[PDB]
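*Asks:* One structure coming up, written as structure tokens, with questions to follow.
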Amino acid sequence: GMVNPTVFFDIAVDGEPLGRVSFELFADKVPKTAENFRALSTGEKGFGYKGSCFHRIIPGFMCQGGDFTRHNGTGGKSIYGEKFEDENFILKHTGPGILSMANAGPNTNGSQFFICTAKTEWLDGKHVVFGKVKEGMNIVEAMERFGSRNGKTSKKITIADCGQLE
Amino acid sequence: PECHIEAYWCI
Ligand SMILES: *CC(=O)Nc1ccc(NC(=O)C*)cc1
Ligand SMILES: [N]
């Protein structure tokens, strides 16, 4: 009876399997943003997250990824073009596991995203929350240990596989 | 700019 999609990332450390993280996507609250992430996880539009890396990881903050075009952390594109408007700001950054959109100002949402590892209320109203870690948060915690204070990672944290579970 | 990094930096 209408159920929020569930997608997974199989995380790899320099090609070594680390573990699976699954996300609920709040299609009920933000349909356009949830669908962007869902389809980039399946690649069903011809492009998506598979093979991309988490290029900025700041312990105590978040794990950022989603640039599958240039891979340097400046690229990425949505399924609607290269950017789409801020759908809404209903859902908040309530704690670890929150899935939020990175941007460069209002209405500049692309494909880059971050997984919060803490409460980040000072992001409310500027970045669109669209999902939340369902399971595998212990895997996200391990990814955090490869980060640094400026986000540089000490190994290649890549999305070795991704897709949809539900 | 990366607004969430700049927010983290200001905080
Ligand atoms: C893109 C954007 O919104 N950047 C930004 C700059 C400065 C601050 N300052 C504080 O939070 C105190 C927030 C966001
Ligand atoms: N800060």
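All positions are counted from 1 along the displayed chain.
Quick reminder: no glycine exception, Cβ is built from N, Cα and C everywhere.
Pulled these features from Swiss-Prot for this protein:
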DOMAIN    A:8-164  domain 'PPIase cyclophilin-type'
MUTAGEN   A:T108 to A (Swiss-Prot position 107)  No effect on peptidyl-prolyl cis-trans isomerase activity. Reduced interaction with BSG/CD147 and ability to induce leukocyte chemotaxis
MUTAGEN   A:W122 to E (Swiss-Prot position 121)  Loss of peptidyl-prolyl cis-trans isomerase activity
MUTAGEN   A:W122 to H (Swiss-Prot position 121)  No effect on peptidyl-prolyl cis-trans isomerase activity
MUTAGEN   A:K126 to Q (Swiss-Prot position 125)  Acetylation-mimetic mutant; no effect on its interaction with TARDBP
MUTAGEN   A:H127 to A (Swiss-Prot position 126)  Loss of peptidyl-prolyl cis-trans isomerase activity and interaction with HCV NS5A. Loss of ability to stimulate MAPK/ERK phosphorylation
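Provide an account of the burial state, proximal residues and distances for the features listed.
*Replies:* Here A:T108 (mutagenesis position) comes close to A:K83: these same-chain residues lie at least six apart in sequence, with C-beta atoms under 8 angstroms from its C-beta.
All protein chains included, A:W122 (mutagenesis position) registers 13 other Cβ atoms within 10 Å of its own Cβ.
In the three-state DSSP assignment, the secondary structure recorded for A:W122 (mutagenesis position) is helix.
In sequence order, A:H93, A:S100, A:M101, A:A102, A:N103 are the residues of the chain that are 6 or more apart from A:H127 (mutagenesis position) and have a CB within less than 8 Å of its CB.
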*Asks:* Give the three-state DSSP assignment (helix, strand or coil) for A:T108 (mutagenesis position).
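*Replies:* The three-state answer is coil.
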*Asks:* Around the Cβ of A:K126 (mutagenesis position), how many other Cβ atoms lie within 10 Å? Please give the count over every shown protein chain.
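*Replies:* There are 18 of them.
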